[PDB]
Amino acid sequence: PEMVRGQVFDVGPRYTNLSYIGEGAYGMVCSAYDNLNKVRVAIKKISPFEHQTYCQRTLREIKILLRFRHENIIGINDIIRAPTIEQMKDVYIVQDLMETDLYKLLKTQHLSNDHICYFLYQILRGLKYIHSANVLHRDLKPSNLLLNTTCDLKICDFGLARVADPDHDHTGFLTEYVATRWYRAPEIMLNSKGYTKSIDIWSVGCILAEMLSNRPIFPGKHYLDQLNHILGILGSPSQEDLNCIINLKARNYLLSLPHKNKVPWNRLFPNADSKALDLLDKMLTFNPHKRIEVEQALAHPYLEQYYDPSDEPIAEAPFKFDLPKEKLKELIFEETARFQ
Ligand SMILES: C#CCNC[C@H]1O[C@@H](n2cnc3c(N)ncnc32)[C@H](O)[C@@H]1O
């Protein structure tokens, strides 16, 4: 069996001529020739079975992506693994080959306003479908937005996704760890478990800001620093917004801070389209109840050239609503059976 800059890709006779793309903590991504469909594809090797949390992330990714079907969400074309649980040590997820991702692209490329608009439209179109399935992505960031050579955008990595649960969203101060730090909404550090759809809209707002300047807007240097950066730009929350935080430790932390003025978006981004900045402000709104929702964002004047609700589909069957790793391996084996 073929081996790439590390170890073997047991991707059988169907996929050949492998080429390394990138790596991970328990996986490697290669491109490969699909001898059946006569096109090169991406293949992600995943080896998660020794750790319960790895099994959790892998099962979520597989289960969600197999149920979703949307132009702005990466699909799973094939899954390769051993014919028996006993022999299954790795799982290979086969996907359309994408040229780059938004993280790699922003490292060297300035985006025209037309590309910012197009990318943002596609992100929100995909997000509308995800949210319509009652699912939260919970880790939206540039590296989880794939792009092919014609700038078709596909959301990927649902390993941290959850079913929305707003009735159980409240928690205490400085406990929660949702999303990647730079894309984490202020309430995560204050009183939220990240179980409502507003968590994803905040991340999209951070991504829009980053598209406007090729720098993260809130580059917290560690978990505690992140709120400093958010409040340094948004300014002090209003009395009404504080009155919405019943938790006393969270509210009193904010009350302990000196008054900070808002930094205007047009001083941070003087070349940006004014409609883009208006939408940015509504996504990066401190109060998660006042934060714009995905269908409102699609209808915003900035996106008027693309907005078409009849071409912004929703999921047929939403998701309506602990396990040892051995049960999780069983479920992964069951979930991947359709490809044998
Ligand atoms: C997480 C993680 C590791 N990703 C490593 C590399 O895989 C790349 N990747 C993941 N899926 C695809 C993909 N479907 N096509 C091309 N590259 C992909 C991603 O851009 C990154 O360079």
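We number chain A the way Swiss-Prot does; in order, the residues shown are 9-329, 335-353.
Cβ coordinates are placed from backbone N, Cα and C, and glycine is handled just like the others.
If you look up Swiss-Prot, you'll see 23-311 marked as domain 'Protein kinase', on the strength of sequence analysis.
The Cβ neighbour count for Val37 (ATP binding site), using a 10 Å radius over every protein chain in view, is 17. Residues or ranges marked as ATP binding site by Swiss-Prot: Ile29, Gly30, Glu31, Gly32, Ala33, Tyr34, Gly35, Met36, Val37, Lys52.
For the mutagenesis experiment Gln117 to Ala, the note given by Swiss-Prot reads: Reduced affinity for DCC. Strongly reduced affinity for DCC; when associated with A-123. The Cβ of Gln117 (mutagenesis position) has 12 neighbouring Cβ atoms from other residues within 10 Å, across all protein chains displayed.
Where Swiss-Prot documents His123 to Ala as a mutagenesis experiment, the accompanying text is: Reduced affinity for DCC. Strongly reduced affinity for DCC; when associated with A-117. Under the three-state DSSP scheme, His123 (mutagenesis position) falls in the helix class. Remark: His123 (mutagenesis position) has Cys159, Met219 as non-local neighbours, by Cβ distance under 8 Å and separation of at least 6 in sequence.
Swiss-Prot lists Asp147 with the feature active site, proton acceptor. The secondary structure of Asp147 (active site, proton acceptor), as reduced to three states from DSSP, is coil rather than helix or strand.
For the mutagenesis experiment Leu155 to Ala, the note given by Swiss-Prot reads: Reduced affinity for DCC. The Cβ of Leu155 (mutagenesis position) has 20 other Cβ atoms within 10 Å, all protein chains considered.
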So which of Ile29, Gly35, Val37, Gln117, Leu155, listed as recorded positions, have a Cβ under 6 Å from an atom of ligand 1?
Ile29, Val37
Straight-line distance in Å that links Cα of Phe329 with Cα of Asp335 while 5 residues remain unmodelled:
15
In whole Å, how far is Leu155 (mutagenesis position) from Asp147 (active site, proton acceptor) when you measure between their Cα atoms?
17
Distance from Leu155 (mutagenesis position) back to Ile29 (ATP binding site), taken between C-alpha atoms, in Å:
14
I'd like the Cβ neighbour count for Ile29 (ATP binding site), meaning other Cβ atoms within 10 Å of its Cβ, all protein chains included.
16
